[PDB]
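Trainee: Encoded as structure tokens, here's the structure I'll be asking about.
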Amino acid sequence: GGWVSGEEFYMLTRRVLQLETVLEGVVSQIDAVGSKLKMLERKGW
Amino acid sequence: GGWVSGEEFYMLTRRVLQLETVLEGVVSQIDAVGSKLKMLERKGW
Amino acid sequence: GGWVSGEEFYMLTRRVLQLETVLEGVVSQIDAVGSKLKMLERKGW
């Protein structure tokens, strides 16, 4: 169904960028949480 | 390596949509959690 | 602004793949957590 311009590709390309930037930040808080949970487990809680 | 059709671009475009929709919902639960954790901290736990 | 090649589309296409793969894994840990929270609630905590 038609051609694709670089303008819309670039546009879509940035959305993917923001997703990577936001998903990386999320994954990080989860690791930082999943690990105090671990310290708590090592401590007896 | 070749041309890109609007059909596959549109297709990819929707996957990115679902990702934004799902990632937004995730980020939200995390904020809603990261904040009772805060209420708990303000309360003494 | 120009044409889009299949090489860069394919490339972008994989980034979207990794995002789906990583986001699915995240969503899962959240469900697995959001549910012991539920078992804890059913138990009285």
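Sequence positions for chain B are given in Swiss-Prot numbering; the residues included correspond to 699-743, in order.
Technique stated in the header: X-ray crystallography, 2.8 Å.
A Cβ is built for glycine as well, from the same backbone N, Cα and C atoms used for every other residue.
While the structure shown retains the original residue, Swiss-Prot records the mutagenesis experiment B:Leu710 to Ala with this note: Abolishes homooligomer formation; when associated with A-714; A-717; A-728; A-731 and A-735. What Swiss-Prot notes for the published mutagenesis of B:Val714 to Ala is this: Abolishes homooligomer formation; when associated with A-710; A-717; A-728; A-731 and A-735. A mutagenesis experiment is reported in Swiss-Prot for this position, B:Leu717 to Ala, and the note states: Abolishes homooligomer formation; when associated with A-710; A-714; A-728; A-731 and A-735. Swiss-Prot gives this note for the published mutagenesis B:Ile728 to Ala: Abolishes homooligomer formation; when associated with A-710; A-714; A-717; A-731 and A-735. Under the heading of mutagenesis, Swiss-Prot lists B:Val731 to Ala and annotates it as follows: Abolishes homooligomer formation; when associated with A-710; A-714; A-717; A-728 and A-735. Quoted from Swiss-Prot, the note on the mutagenesis of B:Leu735 to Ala is: Abolishes homooligomer formation; when associated with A-710; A-714; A-717; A-728 and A-731.
Show me how these features fit into the structure around them.
Mentor: In the three-state DSSP scheme, B:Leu710 (mutagenesis position) is classed as helix. A C-beta separation below 8 Å, combined with a sequence spacing of at least six in one chain, links B:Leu710 (mutagenesis position) to none of the other residues.
For B:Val714 (mutagenesis position), other Cβ atoms within 10 Å of its Cβ number 20.
In the three-state DSSP scheme, B:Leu717 (mutagenesis position) is classed as helix. Around B:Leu717 (mutagenesis position), no same-chain residue six or more apart in sequence has its CB under 8 Å from its CB.
Within the same chain, no residue at least 6 positions away from B:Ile728 (mutagenesis position) has a Cβ under 8 Å from its Cβ.
Neighbour list (B:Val731 (mutagenesis position), Cβ cut-off 8 Å, at least 6 residues apart, same chain): empty. In the three-state DSSP assignment, the secondary structure recorded for B:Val731 (mutagenesis position) is helix.
In this chain, none of the residues that are 6 or more apart from B:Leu735 (mutagenesis position) has a CB less than 8 Å from its CB.
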